[PDB]
Amino acid sequence: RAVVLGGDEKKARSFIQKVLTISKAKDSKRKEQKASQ
Amino acid sequence: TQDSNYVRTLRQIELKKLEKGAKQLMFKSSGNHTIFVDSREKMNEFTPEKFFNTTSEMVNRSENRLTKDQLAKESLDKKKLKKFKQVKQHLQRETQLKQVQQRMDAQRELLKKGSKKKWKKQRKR
Amino acid sequence: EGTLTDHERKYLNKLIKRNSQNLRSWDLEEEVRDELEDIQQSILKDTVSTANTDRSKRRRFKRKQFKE
Amino acid sequence: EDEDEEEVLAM
Amino acid sequence: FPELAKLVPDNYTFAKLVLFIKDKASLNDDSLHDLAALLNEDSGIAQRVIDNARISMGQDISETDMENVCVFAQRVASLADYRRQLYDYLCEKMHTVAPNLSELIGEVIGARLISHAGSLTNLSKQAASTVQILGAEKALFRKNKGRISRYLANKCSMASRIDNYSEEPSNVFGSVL
Amino acid sequence: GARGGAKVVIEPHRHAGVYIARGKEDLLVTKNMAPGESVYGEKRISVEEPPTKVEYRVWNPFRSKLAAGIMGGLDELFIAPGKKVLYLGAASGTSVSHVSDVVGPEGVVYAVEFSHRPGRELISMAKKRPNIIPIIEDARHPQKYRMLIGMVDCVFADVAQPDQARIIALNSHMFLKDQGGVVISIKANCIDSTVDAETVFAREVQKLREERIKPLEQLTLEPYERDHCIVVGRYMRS
Amino acid sequence: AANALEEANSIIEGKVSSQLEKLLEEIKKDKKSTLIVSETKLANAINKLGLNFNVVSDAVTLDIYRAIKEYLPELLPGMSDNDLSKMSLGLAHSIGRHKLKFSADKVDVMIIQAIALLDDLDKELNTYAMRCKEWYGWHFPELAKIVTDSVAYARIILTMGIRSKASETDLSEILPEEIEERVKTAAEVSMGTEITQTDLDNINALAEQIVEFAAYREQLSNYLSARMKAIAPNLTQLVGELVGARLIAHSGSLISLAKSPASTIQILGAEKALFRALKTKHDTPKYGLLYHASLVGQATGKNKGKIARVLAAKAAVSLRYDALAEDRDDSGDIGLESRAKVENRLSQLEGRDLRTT
RNA sequence: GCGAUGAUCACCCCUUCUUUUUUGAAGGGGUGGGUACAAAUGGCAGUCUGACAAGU
């Protein structure tokens, strides 16, 4: 939904997207290693 | 996707924010200056250096034309270009938010109950 | 007392150069004031408006005049 | 919800 | 009467003086001596208040307002008097409970250290190093300076144990300590 | 811009009692006679000096007409520390309080105003400033408040009335010293909107000349304000 | 100063004052003397007194006055320039207050401090009550659960200092019959330990502060009630005392509230819900601070919102009458008539039945 | 005339001349940070919509 955010919100909203991407890659890789075993 | 209330509040942020942003900014004077003297011999001998008691450099700077007796950074100014345009971006946003509110406004009157032959004239009881 | 000798009139004149040279740094460059001035006018003209006040002056004068 | 959100008029 | 607020900066003095000078219009030679008796004229305020009261610009407030001020000012007088009475009570009790601790450092500081610990028993059980850090927020015990603090901290821990585990602690050991 | 945490360099203006705040942005600035409070919400600058903490007030050209003159570069201002000042048309403390700082504790400011409702704001502001003597009176009849006012070194009038020249005339004779100062803010629209601004300014100068007032300079307030000019004059009784 | 103001007004009105009068008959002995008066109006009035003076008031005499007042501090020995300025400074405000029609009973700055003071006292009194409860609770921990009121609790310590006194001490005036016997029973089976008279003396002093302050808190409440009835009467009849002060305090001044539209008055106190609601497209509040008014309380269901809108509109009408009135009568009549209209509005909305009969 | 009742252990403010000559002469303060308290008409921060509703 279209919204306008301040600088403080924006600098944060990048980070949770950052953390979530790291977790997904971390989770996916662990799944692959166990799957290979 | 956004309603009249949400858009209205945002523009009110930027109008006040614009008001503060302009206030901090200085602004070089553009008014016109005249000097009144006594006699025509006093005319032809007049020069800005004498009357102001300043050097040629300081005559141009009207804001702080220090008397000569009193006289006896690209990144820094680039950030100044950022400050002035920063107020400009708010100015652009405010009119942009104004347009959507106007368009949101107009649709609500079209939805409003009326004759609408352009509104035909019918004293609302 | 205006008893300045030639030597003294040079030392102060040097001080004029020294202080004036210092104030030049805070006076900023000539290249920056070009776009600052250009940006400066844009923001005034919207907040100061003047589309109506200028127009209103003409209307009064035109109405004020005789029409033949 | 941040995924549902979308940012505009960025500065 | 805004000007008076400046004159007698000791805050407790105002509540007494305002109690006497309810209205700045009332200015008498006898009243000047009375307010002169209040505190001392060495600061010269007694003449200043009479002068200032004559030449002032404070807008007159209603009688009900003044009644609030003196009654409200009277309240500040009571708490200060009670606080002084309570302070003495702390001194006497502190001597009775922990004479060693009180004599070594002082009643008020010692009472604080107990409050930091939460109880006299807690303070005694705690080791020497932490007792130094227990009072490290308010500088209770305060390179050579640090050594005295640490040395005093152990002795402060020394006194606490004697007071806690003695049914009727004495001050003989605290003094030599 | 001049955000709360910004650090600025402050140095004096050419005129005594007027200062500029260097740093990133240049702000015209005056000392605060009553530190720790803002009359009309302006920004305040504070400086540590040996250490006592002296405060300073930001000074908006767009709000005070005299302030726009400073940006204009007025040659001479009779408003200076240690001088009695008569401010006619003191609607509120937006400008009078800032005149009050320039004069400093030794100087005094006589604020004259007519409308009751702005007067309440003026009186309250005067409570924080001992050097400001407010006078809720009609400037058209200076005899009413001859009781309260001595000689004045400089007379400032921002009254926006068609007959402001006469109002300036009466007070200057009664109150302004010989060789004294007079600073007038002129609005063409209130006096005569039909004719262009310049003629009104030329017209007003003639009125002051008829009143033994010699004009020294005239300065318009663009871009801060439109169709205005500040006429600086001297009272030669002889 | 009161004399000085009276003399100053007489000058402004052009009237001859008694102090001016008596100071002249002292000079009446001088036959055929010319009097120079700065003003013609005062000059004319003095001529009517019949004194043997040729009164002259001319533009040329201004030169004489100009020099006199320029060198006045030197002309008048014993009076310094700084004192003269202080003389003028104080007099001007008194004159300014008089012309302004200022009255000590119509200043809104008093109320905003009183309500702020009332809140500060309330926070103050809870804390000391807690201190009394757990300090004295050491001697008798069971009283807090039985009697919850701080002021009533404190009076228990004053009447009975030690639990042994509970056997003979009578608590009827503080507590009802059923409660007072509970504390008596708890006293013998109590848990706290005996306390020295020294401890008892100081806890009694603390209790004395509890009971005394509560009295002053009551006086401040009554004091606050009177001021609004004098400053903003018409509001008091409509919205009430406690709520009305908060509205004025919220805006910071009576005029500030007077200038606000009725919609703002309706939601003056729920902005946090408002601005959170506005930015997230959720329904906005409809009561604000006005929820605590009596009229809103009488309403029920959705009618509370409807009354809130109507009362806020009428509250503005009553408020704006109070603020901008030059010659308001301290009667609250406009508040009264507006109150009837809302009550008439409330009756018919409440009379309306949603369910079909 | 020691000690387990406890010793020890953030930043900045060679040149010239000369010589019985391998000889002689000269050139405390400011920053930063931590703890508790008070004020700010300093910031987040922007005051909901607006003609219909109820009855036969």
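We number chain E the way Swiss-Prot does; in order, the residues shown are 203-344, 370-404.
When the header is checked for method, it gives electron microscopy, 3.9 Å.
Note that Cβ sites are derived from N, Cα and C of the backbone, with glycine treated the same way.
According to Swiss-Prot, the mutagenesis experiment E:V333 to A carries the annotation: Reduced growth rate at all temperatures; when associated with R-385. Using a 10 Å Cβ-Cβ cutoff, E:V333 (mutagenesis position) registers 25 neighbours.
Per Swiss-Prot, mutagenesis E:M385 to R is noted as: Reduced growth rate at all temperatures; when associated with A-333. Around E:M385 (mutagenesis position), taking its Cβ as the centre, 19 other Cβ atoms fall within 10 Å, counting all chains. Under the DSSP three-state reduction, E:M385 (mutagenesis position) is assigned to helix.
Note: the CA-CA distance between E:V333 (mutagenesis position) and E:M385 (mutagenesis position) rounds to 10 Å.
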